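Visitor: After the structure tokens below, expect a handful of questions from me.
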Amino acid sequence: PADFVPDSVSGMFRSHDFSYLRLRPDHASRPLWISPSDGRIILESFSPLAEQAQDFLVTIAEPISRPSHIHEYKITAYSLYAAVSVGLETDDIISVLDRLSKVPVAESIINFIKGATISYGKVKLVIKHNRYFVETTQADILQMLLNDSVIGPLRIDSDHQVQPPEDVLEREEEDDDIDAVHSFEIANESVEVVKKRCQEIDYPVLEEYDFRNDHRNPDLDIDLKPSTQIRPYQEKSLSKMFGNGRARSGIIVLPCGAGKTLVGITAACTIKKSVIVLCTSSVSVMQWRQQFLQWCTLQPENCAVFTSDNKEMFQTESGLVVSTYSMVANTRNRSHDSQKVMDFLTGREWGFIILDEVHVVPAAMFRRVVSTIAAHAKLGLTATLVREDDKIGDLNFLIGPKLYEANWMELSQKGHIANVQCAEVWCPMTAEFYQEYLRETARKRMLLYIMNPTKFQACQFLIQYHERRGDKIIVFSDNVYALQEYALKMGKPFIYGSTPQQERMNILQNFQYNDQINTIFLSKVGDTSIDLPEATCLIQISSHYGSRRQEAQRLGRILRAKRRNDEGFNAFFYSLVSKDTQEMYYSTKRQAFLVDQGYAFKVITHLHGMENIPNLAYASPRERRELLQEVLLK
Amino acid sequence: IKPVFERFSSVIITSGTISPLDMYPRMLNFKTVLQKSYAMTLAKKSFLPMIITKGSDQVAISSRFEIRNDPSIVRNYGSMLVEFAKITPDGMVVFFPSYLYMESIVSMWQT
Amino acid sequence: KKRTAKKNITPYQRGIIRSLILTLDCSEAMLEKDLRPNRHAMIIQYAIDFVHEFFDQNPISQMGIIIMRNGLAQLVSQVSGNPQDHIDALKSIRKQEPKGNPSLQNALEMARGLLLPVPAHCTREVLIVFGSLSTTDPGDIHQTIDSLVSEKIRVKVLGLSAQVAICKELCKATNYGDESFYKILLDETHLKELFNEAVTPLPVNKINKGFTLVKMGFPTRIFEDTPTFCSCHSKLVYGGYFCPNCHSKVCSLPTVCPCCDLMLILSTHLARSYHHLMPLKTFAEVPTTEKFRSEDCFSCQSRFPXXXXXXXXXXXXXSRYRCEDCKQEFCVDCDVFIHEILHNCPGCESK
Ligand SMILES: [Zn+2]
Ligand SMILES: [Zn+2]
Ligand SMILES: [Zn+2]
Ligand SMILES: [Zn+2]
């Protein structure tokens, strides 16, 4: 009942029968070729409507491929909710393109399309006093509201509220379902139980986000200044969630590493009212607020961070909150500096909530944060579209409708991440590495094949290449000694596991401000959670990387955005994986999911000067034997 | 206007702007003979009336909000304007609601 | 539903012996992604085509190239009768990239003095490829406009999908005050035809001017190969020609002699103008029913002409393009290709 039932409609209806089935006669006068029983849409060069089609099909369905002649199609039942977020004339999509589609459309898919598009969309959600209220899109909503018990626990019997409807809206119901019905006021704590039943009772509803109902009458001043940054794909995908001027809190799976904070500081300061920013852990969020926000508009002195151990400005922060999921709602709130924050978070209005890769954490801690605070808007900058808080009542529909998904080629190619490059360098193995492959039989060799120095040699060119090409380098290597075993090799101010900050602050003031230093790195501590810096060249090494949800998080995140079109590949990527290994399957599975979502994946095992670069430290296979007495001990 | 109304009967008033042609008879308290508007007999567009309520931000943009600057509206206007300078040929004019309002937007756009 | 000129007022003086130095823009404007590579690279692709064709349709003319970069104009090719020097120049220019802004007046005067050595018979003309919306002029352009018109040099230019009034005025000003020379593009094929119509000479109505006779001789080919020796380039030539007057061993070239400086031409260039000089009237598409002529093409054998009362298929049209002078038909494919390539109306040729 509480399992994620409605989320996974995408990729369905892939079947057909040659001998038994029949064919739509319209193929001859059929510019397009869409298969509903097969789930794909082959709109090749003969299908010229890809402009509207890509506009409509991307919303309605999933892109199977991106062929030059024409892209491919995926049966997006989830795109049905995505198309549900569009709301255009339904017949035109089925009909206007239907002329191009020579074969007939899928009937069971159409029945599923009816179920997917508007079928799971009309249960009940009334609007009360500039927010959601006690009503329904259908009288069953009111009748179910009449039967509402968990929903009924925290509602004002008045049809709506002015201050309560502003504040209580028993929490923010600004994401309520089909309105224009009599309501009843909603109190100021706990819509969790309101949405508790909807998980188990499955209220299939047509919702929206009444953005201006996030009035948040007291405007807690922010700094809406151009100190923060932005690149064009944001002001498209943001404009997707911004809507027409009136910024709507929508659902945006935002990779941290796509100008994620850039989205917020635009958006948050745009609200110019009391905002809550939130990352994972008190130790983790510290890095998060640090390394972007001050070149950006934010000053640390006001974005207060609590732990119940870090007594900070709660009830006194002249500025908004950047917060830690660990601090906010978890058992280890074993003191009070965190406690009064919620009392203050109840005490103070909050117009914006920022969520970062919360797919890491169960909603048990998360929905705890949302059960009293009584905010006005939230924002889940999701990491992987499949997560552990996206149950039948998904997080994809508590903030607002879908507005951003795995399509960077249309979006990111706006100069924001234009000319997106993904490459999987297949480093040939050597005797000792394969003798190590021969040696042991466990996942500890993950440490004994990540250790490739030719991978450093290839990356060392990328250093010198982007030393000269003027591209920003990111190296994803959670290793520590091997990093230092290579940080000595590569030779730049090194970021290492458990680095004190100011050196990295020097290293990143050598990244945002200086150029004599031309390389940086990421460990299992910076990520997470450092605001990923400027990116035109990415190196990734780990490929087992539990989980794939973390990997699907890892995909868009380790490669940050770049307001760049000058570089022929304004975001280089390099998956330095020694070929003929265990993670070869993992990197190739990554490589598929590299090419699955549109990220322009490639493979270059013949590097431009792989060995021609200097400082080939430890190059000889006997050298590769000399130090191998160390790595096996891991 | 009453004495000039009084002195003569044959009087001609015309405009390409007057709309509606009924306020003025109400305003100046007189009876005309023909209250008719002429339309441009053009087989070609020759002018594109454009109502930019929504900018690139798709923000409902206005001058009624204040006589002051708000970069959300203003910088949007400034960003909106510049693209014309590239595409438009010689000849392009703006018309502020107020000269003081004109100067208000000038300095920060200069900034 | 036909897009044809009502009549062709060719019949007399046109621009035959030409001295054109087309000027390009090499600026950030040409860098932008208006065309698939960009303006410039596709234009360089486009520009390359006309060169040989210009020398093909008008081998009796001379041509150099000038560009405009970073608010300054730069000549990039010498006025010559050989495409290759011009052709090879663009290859570097292809690998070169446009930069900065164009300087119109720099091109105005650099080309202006460039055409000074041109003889009267060689007709001076300039064409412009412009992408920006403003110029870079070290001085009064109207003075230069005055200077050019005083030099009696009509000019056609083609800007991008826009209009510049002074450029509209300039093409007007250059061309006797007649403005028919600031045509601009809206499509690449619509741009391609601009090349296609450019190769044509330019008759409108030439004022009664001093008309000069011309004396020259034909060249005589050299036969020996082992005797390789050249004079116009001081090289060894495994085969050449001989001047009618200076009698110099000259490589294959329809250009002027290098010793006594006289034009060397055999026959080919001459008759190129002739069909240009006196072209034909378009083969009139004879009616579907009012013609009732032979159900076949005349130049070719296209037995199908309509569809014979086939609802709308026959009511569509009748591929019966008939030359009026010969009173003989022609299939559209034949007739268009005839007027396209070889005037030579066989019905008019047969008499
Ligand atoms: Zn020679
Ligand atoms: Zn001679
Ligand atoms: Zn024929
Ligand atoms: Zn004829």
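We number chain A the way Swiss-Prot does; in order, the residues shown are 101-269, 302-766.
For this deposited structure, the header notes the method as electron microscopy, 4.0 Å.
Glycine residues also receive a Cβ, built from the backbone N, Cα and C atoms like all the rest.
Feature list, courtesy of Swiss-Prot:
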type	residues	note
BINDING	A:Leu386, A:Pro387, A:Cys388, A:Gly389, A:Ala390, A:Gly391, A:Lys392, A:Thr393	ATP binding site
DOMAIN	A:373-535	domain 'Helicase ATP-binding'
DOMAIN	A:589-743	domain 'Helicase C-terminal'
MUTAGEN	A:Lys392 to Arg	Lethal in vivo. Defective in translation in vitro
MUTAGEN	A:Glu489 to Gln	Loss of DNA translocase function of TFHII
VARIANT	A:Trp427 to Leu	In suppressor mutant
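Each of these features: where is it, how hidden is it, and who are its neighbours?
Guide: Non-local contacts of A:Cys388 (ATP binding site) by the CB criterion (under 8 A, 6+ apart in sequence, same chain) comprise A:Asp488, A:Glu489, A:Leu513, A:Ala515, A:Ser661, A:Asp663, A:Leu664, A:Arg689. In this structure, A:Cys388 (ATP binding site) belongs to neither helix nor strand by DSSP; it is coil.
Counting Cβ atoms from all protein chains shown, A:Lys392 (mutagenesis position) has 25 others lying within 10 Å of its own Cβ.
In the three-state DSSP classification, A:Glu489 (mutagenesis position) falls within coil.
Within the same chain, residues at least 6 positions away in sequence whose Cβ sits under 8 Å from that of A:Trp427 (variant position) are A:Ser359, A:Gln361, A:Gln644.
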Visitor: With DSSP assignments reduced to helix, strand and coil, which class does A:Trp427 (variant position) get?
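Guide: Coil, per DSSP.
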Visitor: For ATP, what surrounds A:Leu386, A:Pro387, A:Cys388, A:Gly389, A:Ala390, A:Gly391, A:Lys392, A:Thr393 with a Cβ no more than 8 Å from their Cβ centroid?
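Guide: Sorted by sequence, the hits are A:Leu394, A:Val395, A:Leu513, A:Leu664, A:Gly688, A:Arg689, A:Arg692, A:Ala693.
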Visitor: Counting across all protein chains shown, how many other Cβ atoms sit within 10 Å of the Cβ of A:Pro387 (ATP binding site)?
Guide: 27
Visitor: Count the other Cβ atoms sitting within 10 Å of the Cβ of A:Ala390 (ATP binding site), across every protein chain shown.
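Guide: Excluding its own Cβ, A:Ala390 (ATP binding site) sees 29 Cβ atoms within 10 Å.
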Visitor: By a simple count, how many Cβ atoms lie within 10 Å of the Cβ of A:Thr393 (ATP binding site), its own Cβ left out?
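Guide: Cβ-Cβ neighbours of A:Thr393 (ATP binding site) within 10 Å number 26.
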Visitor: Given the binding-site residues A:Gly389, A:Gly391, which one's Cβ is surrounded by the fewest other Cβ atoms within 10 Å?
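Guide: Taking A:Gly389, A:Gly391 as the binding-site residues, the minimal 10 Å Cβ count falls on A:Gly389.
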Visitor: Could you work out which of the recorded positions (A:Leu386, A:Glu489) has its C-beta surrounded by the smallest number of other C-beta atoms within 10 A?
Guide: A:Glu489
Visitor: How far is it from A:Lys392 (mutagenesis position) to A:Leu386 (ATP binding site), counting Cα to Cα, in Å?
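Guide: That comes out at 6 Å between the alpha carbons.
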